[PDB]
Protein chains: 2
Amino acid sequence: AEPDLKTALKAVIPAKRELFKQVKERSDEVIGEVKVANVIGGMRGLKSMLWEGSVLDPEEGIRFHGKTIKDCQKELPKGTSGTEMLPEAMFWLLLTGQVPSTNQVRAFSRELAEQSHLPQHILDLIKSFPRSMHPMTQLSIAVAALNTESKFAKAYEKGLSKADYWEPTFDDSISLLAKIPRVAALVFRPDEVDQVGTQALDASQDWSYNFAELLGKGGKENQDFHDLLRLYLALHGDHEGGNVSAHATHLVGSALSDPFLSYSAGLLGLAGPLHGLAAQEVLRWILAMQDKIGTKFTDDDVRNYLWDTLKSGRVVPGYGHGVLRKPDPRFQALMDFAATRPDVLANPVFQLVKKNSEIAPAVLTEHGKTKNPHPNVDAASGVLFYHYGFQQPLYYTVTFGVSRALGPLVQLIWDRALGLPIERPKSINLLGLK
Amino acid sequence: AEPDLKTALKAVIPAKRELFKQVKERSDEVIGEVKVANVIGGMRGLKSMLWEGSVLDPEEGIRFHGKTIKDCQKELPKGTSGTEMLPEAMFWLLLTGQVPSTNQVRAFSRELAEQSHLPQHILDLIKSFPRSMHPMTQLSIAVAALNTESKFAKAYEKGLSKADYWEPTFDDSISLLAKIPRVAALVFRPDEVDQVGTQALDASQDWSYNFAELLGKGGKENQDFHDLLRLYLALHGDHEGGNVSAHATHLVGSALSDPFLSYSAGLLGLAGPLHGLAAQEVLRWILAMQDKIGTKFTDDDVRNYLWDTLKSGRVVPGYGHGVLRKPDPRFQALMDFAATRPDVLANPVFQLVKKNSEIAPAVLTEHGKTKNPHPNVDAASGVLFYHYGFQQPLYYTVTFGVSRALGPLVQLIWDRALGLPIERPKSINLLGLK
Ligand SMILES: CC(C)(COP(=O)(O)OP(=O)(O)OC[C@H]1O[C@@H](n2cnc3c(N)ncnc32)[C@H](O)[C@@H]1OP(=O)(O)O)[C@@H](O)C(=O)NCCC(=O)NCCS
Ligand SMILES: O=C([O-])CC(=O)C(=O)O
Ligand SMILES: O=C([O-])CC(=O)C(=O)O
């Protein structure tokens, strides 16, 4: 058979180490400036961390190994059904720097199906959560609770050579990826943990398909949604190093905490309103707007709701970005998915999202606080799930949490392979700056 | 009755905001350079974050608002019994910039007693943990699980003004502080969850005293241990912004995740071997040396064990530091605690720690691989707990986790009070650095 992912990674490791050596010779090379703004403004614009799989252009948007989203949509393998790029193929790309063949991805999806099962204690833990516990809180906990299955933690404790750190990190990463949809499904379905937690996946099917099965949207009749999920999971997988979830995963990982604990920290970061919880917050905000402005509304009604939101000392969710100064191509990608489906375009909630994207940038510019008045991917993602029957926005960031495992787990594997050190910036007080 | 903590904070908030405004006017001022080393070396030496409560003097050691450890030991209030500075008084110092009066601290200790109780679901959750689950994994989870009691998360979800962020953040911080010893005690004592989890605390007693009671080390016969615990908790509270636990808390907090989720991320960073486990590693290392060299050993016996450790390509635990170039004043503080206790000084294990601190720096310098040959606080802390009957080193990072809530929760309160933005640097790949 064609080489598997671990083998494909191993071929690429020596070349990366040689490049690391070459970059390291120019350690002393000056590349930028640190100003007072960078210190007080959350490190904004400070090129200070290494991320390999993706680099974000402020104007262009994200590239994955120099490939655009449309490039990935074209080149990455599809599933047995549908037209959308598989997230697992994206993972393969992110890790190796190479587009996998369809056969390689089929083999890789099978492995992911095989490793989905959970230890009973994870089921008992999830069963202990009160119904009112926030879903991202539950997801974060369960992922950290899976550190009992960590080969890296156990192997680090025994004694481990630095050169081989990546292998247990890789094993744990693949393990977590396989499991996280099922865990996510348990969060979605608290009354059915015994069944959901043990039900067999379709071994022939891809990761997204299987996630949908666990969500109770399996089968041919749900194939449109499978394509959306594949697309969605692939788009959110990675978005360079500086975003809070990626960063947190790497920061905690750098102290040699294993991937279950590290990505759990990521998930906690992703649960923040300013980060991934915005997917949730966008749709709550859109539903509230709809409730106030009604079924037939003017442009001014939307303008007023936005301005009232801002004058309340609250943000407009789904607009602005730490780096992007243009509309997010991930956002456009989800709108283009909607563009070919008349039933999605006929959904009033989608239409409200569309209408808001033609008004909110002007209002945010008039307000004059933000660097980026344009929509981000969170503006569009919730409504699509809503359309396919996922109507509880408190759960939307959970699906993000499944996706966002992809990129950061890749970087952790590389972090360990290159022997990158603990992350430890220098802090300073206000009086020291004055 | 004198001003309470919240009121004392409120008096100092407007002065901090005015200073922030003044520093902000010089945003464009250049303070440093970014080199290739900073990107590949975990941002080492890069002045890139704000931390108010503490500044590490590289040669003189940590200072808390410009006060040295000895200054804090002298000026900060003690408990109803004992001679060691109270950690809650350190929290007061860190937050307000001022030494509290004894009365002020008594009132604050009463509040912490009153708020220590946990919801029943946290007891069920901890009861579900498998006996094999690592203690820092358990502590991290339970702290995140306490986000069901987050006033910040619930108030953010209802709609809240950015200007009003700090109060709910402060309320959650005090709430988490009250609870975290009890949670920690539950991790220590899995067979006593029903009793430990529900027992009423003496409101007239201090935080450390009550933590020791929950540990089963209450009462007059254990008064020396109460003082050790007080001292220890106060010293480990805060150590600038750049350390992984502090940083993670701030990073996740910056996305507007609540203090329970943010500090949980901290605790996950603390679980990393490179960050939190050194106290554990020191004691295991010392016990191995003792097993070989006995309790009646010469200086050469210790030298040989050190040299063997180094020639095996391993570190000597508790020596060296990322930033400090001198012996840690926290380390000196703990040795001086032993200086007035003849029973501690008579303990062969303590004596081995003492003898190793005379020998190891010379050996480490001769070896020549290490920049900082001097002892850090982790060198001394484990032995002291061991002497008072806590002889499972696997649990020593848990007690660190209780301490390390102090500094980062303070900074979060300040982060919200100042309206600091999300932490979001830019990343770059190796090919981009070439
Ligand atoms: C994404 C976000 C956190 C970027 O943060 P940032 O890079 O620090 O933002 P800026 O540099 O543009 O911030 C400058 C000011 O504009 C405000 N601002 C930025 N985007 C905003 C938005 N969409 N709505 C309202 N205010 C916004 C900031 O809060 C800040 O105001 P303050 O100083 O009074 O607090 C920010 O756009 C925001 O919080 N709103 C978007 C919420 C969201 O969709 N999150 C997911 C982003 S992918
Ligand atoms: O990760 C995301 O989707 C958003 C992002 O890039 C950021 O927060 O900077
Ligand atoms: O702290 C570390 O392990 C790295 C370091 O600063 C040193 O080389 O001494």
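Here chain B follows Swiss-Prot for its numbers: 31-464, in order, are the residues you see.
So how was this one determined? The header says X-ray crystallography, 2.3 Å.
Each Cβ is built from the backbone N, Cα and C atoms, and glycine gets one as well.
The following features are taken from Swiss-Prot:
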type     : residues                                         : note
MUTAGEN  : B:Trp81 to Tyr                                   : No activity
BINDING  : B:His269, B:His351, B:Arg360, B:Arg434, B:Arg454 : oxaloacetate binding site
ACT_SITE : B:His305                                         : active site
ACT_SITE : B:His351                                         : active site
MUTAGEN  : B:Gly352 to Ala                                  : Increased affinity for oxaloacetate, acetyl-coA and propionyl-CoA
ACT_SITE : B:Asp408                                         : active site
MUTAGEN  : B:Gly419 to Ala                                  : No activity
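Swiss-Prot feature annotations superimposed on the structure.
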residue  : record                    : DSSP class
B:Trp81  : mutagenesis position      : coil
B:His269 : oxaloacetate binding site : coil
B:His305 : active site               : coil
B:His351 : oxaloacetate binding site : coil
B:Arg360 : oxaloacetate binding site : helix
B:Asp408 : active site               : helix
B:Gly419 : mutagenesis position      : coil
B:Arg434 : oxaloacetate binding site : coil
B:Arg454 : oxaloacetate binding site : coil
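Cα-Cα distance from B:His305 (active site) to B:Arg434 (oxaloacetate binding site): 12 Å (rounded to the nearest whole number). Listed mutagenesis positions: B:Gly352, B:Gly419; maximum Cβ neighbour count within 10 Å falls on B:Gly352. Calculated from their C-alpha atoms, the gap between B:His269 (oxaloacetate binding site) and B:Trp81 (mutagenesis position) amounts to 10 Å.
Here the binding residues for oxaloacetate are B:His269, B:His351, B:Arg360, B:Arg434, B:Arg454. Their largest Cα to Cα distance works out to 33 Å. Taken in sequence order, the recorded positions B:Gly352, B:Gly419, B:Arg434, B:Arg454 that lie near ligand 2, meaning a CB under 6 Å from one of its atoms, are B:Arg454. Taking the Cα atom of each, B:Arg360 (oxaloacetate binding site) and B:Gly419 (mutagenesis position) are about 22 angstrom apart. Rounded to a whole value, the Cα-Cα separation of B:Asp408 (active site) and B:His351 (oxaloacetate binding site) is 11 Å. A 10 Å cutoff on Cβ-Cβ distances gives B:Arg360 (oxaloacetate binding site) a total of 25 other Cβ atoms nearby, all chains included. Under 6 Å, Cβ to nearest atom of ligand 3: this is the test, and of the recorded positions B:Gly352, B:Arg360, B:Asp408, B:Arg434 it is passed by B:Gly352. B:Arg434 (oxaloacetate binding site) sits 14 Å from B:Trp81 (mutagenesis position), counting Cα to Cα.
Ranking the recorded positions B:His305, B:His351 by how many Cβ atoms sit within 10 Å of each one's Cβ puts B:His305 at the top.
By a Cβ separation below 8 angstroms, chain A lies close to these of the recorded positions B:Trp81, B:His305, B:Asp408, B:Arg454: B:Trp81, B:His305, B:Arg454. Cα of B:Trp81 (mutagenesis position) to Cα of B:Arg454 (oxaloacetate binding site): a span of 16 Å. When the binding-site residues B:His269, B:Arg434, B:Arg454 are compared by the number of other CB atoms within 10 angstroms of each CB, B:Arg454 has the fewest. A 10 Å cutoff on Cβ-Cβ distances gives B:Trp81 (mutagenesis position) a total of 28 other Cβ atoms nearby, all chains included.
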